[PDB]
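Enquirer: Okay, here's the structure, questions in a sec.
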There are 2 protein chains.
Amino acid sequence: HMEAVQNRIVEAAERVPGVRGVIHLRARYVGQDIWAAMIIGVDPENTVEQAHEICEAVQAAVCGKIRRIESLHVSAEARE
Amino acid sequence: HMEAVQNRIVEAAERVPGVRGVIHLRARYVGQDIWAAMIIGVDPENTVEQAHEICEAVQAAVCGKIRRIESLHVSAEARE
Ligand code: NA
Ligand code: NA
C-alpha cells in the first residue's frame with residue numbers, strides 16, 4: 001500500500017533522462033497527501049546546472065504521475 | 001556568542017577554493033558541541049564531482065578551524 005506508492009515514485013524517477021538510481025526516498029503521509037524528499041544519482045561529470053535540471057525534471061515527472069504527492073524535494077549526488 | 005561561532009563558520013567556508021557564498025547554515029548545540037548543516041554556492045559549470053570535492057574541502061577547513069564542531073554536513077547548489 002504505502003510500498004505500492006513508493007514503488008511508483010522510484011519507477012517514475014528512474015524513467016527521467018540522467019537519473020542513475022534513487023539513492024534515498026522518504027515519503028510520509030500528511031492526511032491523504034504525500035510529502036517526500038528524494039536523492040537521485042547522476043553522472044559525476046554532469047555539471048551542477050545539469051544536475052539541477054535533472055532534479056527539476058524528476059520533480060515534474062513524479063508530481064505529474066502520482067497525484068497524491070503535494071510536496072517533493074529532489075537533490076542529486078554523484079553515482080558511478 | 002552563538003553568533004560569533006556562526007561567523008567563524010561562514011568565514012572559514014568562504015576561504016575555500018570554489019565556494020561562492022554560504023547559502024544556508026543551521027548550527028545547534030548538543031551540550032558543548034556544535035552539530036551543523038551547510039549549503040554552499042558553487043560555479044554552475046563545475047561538475048558534480050568538483051562540487052563534491054569543494055564540499056569535502058569545506059568540511060575539512062571548517063572542522064579544522066572550529067574545534068567545537070562535532071558533526072558537519074555540507075551540500076552545494078548553483079550560484080551565479
Ligand atoms: Na550524462
Ligand atoms: Na570554477
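Counting begins at 1 with the first residue displayed.
Header lists the method as X-ray crystallography, 1.7 Å.
Note: Cβ is positioned from N, Cα and C throughout, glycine not excepted.
Quoted from Swiss-Prot for the published mutagenesis B:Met38 to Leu (Swiss-Prot position 250): CTD behaves like wild-type. Experimental mutagenesis is annotated in Swiss-Prot for B:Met38 to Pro (Swiss-Prot position 250), with the remark: Severely impaired magnetic response, cells make very few, small magnetite particles, less MamB and MamM protein accumulate. CTD no longer dimerizes, CTD has cannot fold properly and is unstable. Record note (Swiss-Prot), mutagenesis B:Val48 to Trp (Swiss-Prot position 260): Significantly reduced magnetic response, many fewer, much smaller magnetite crystals formed, still stabilizes MamB, CTD dimerizes, binds fewer cations. The unchanged residue is displayed. Record note (Swiss-Prot) on the mutagenesis of B:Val48 to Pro (Swiss-Prot position 260): CTD dimerizes, binds fewer cations. Loss of magnetic response, still stabilizes MamB. For the mutagenesis of B:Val48 to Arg (Swiss-Prot position 260), Swiss-Prot gives this note: Loss of magnetic response, still stabilizes MamB, CTD dimerizes, binds cations, dimer interface is tighter and twisted. The structure shown keeps the original residue. Among the mutagenesis entries in Swiss-Prot is B:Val48 to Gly (Swiss-Prot position 260), noted as: Nearly wild-type magnetic response. Marked as Fe cation 2 binding site by Swiss-Prot on the basis of a curator's inference: B:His52. Quoting Swiss-Prot on the mutagenesis of B:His73 to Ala (Swiss-Prot position 285): Wild-type magnetic response, no change in magnetite crystal size, number or shape. Record note (Swiss-Prot), mutagenesis B:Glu77 to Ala (Swiss-Prot position 289): Nearly wild-type magnetic response, fewer magnetite crystals of normal size and shape. The unchanged residue is displayed. According to Swiss-Prot, the feature Fe cation 3 binding site maps to B:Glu77, an assignment based on a curator's inference.
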Enquirer: Could you check the recorded positions B:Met38, B:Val48, B:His52, B:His73 and tell me which sit with their Cβ under 8 Å of a chain A Cβ?
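Expert: Sorted by position along the sequence, the hits are B:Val48, B:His52.
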Enquirer: Give me the non-local Cβ neighbours of B:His73 (mutagenesis position): same chain, 6+ apart in sequence, Cβ-Cβ under 8 Å, ordered along the sequence.
Expert: B:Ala36, B:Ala37, B:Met38
Enquirer: In angstrom units, rounded to an integer, how far apart are the Cα atoms of B:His52 (Fe cation 2 binding site) and B:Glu77 (mutagenesis position)?
Expert: 11
Enquirer: If one measures from the C-alpha of B:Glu77 (mutagenesis position) to the C-alpha of B:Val48 (mutagenesis position), what distance in angstrom results, rounded to a whole number?
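Expert: Pair distance, Cα basis, whole Å: 10 Å.
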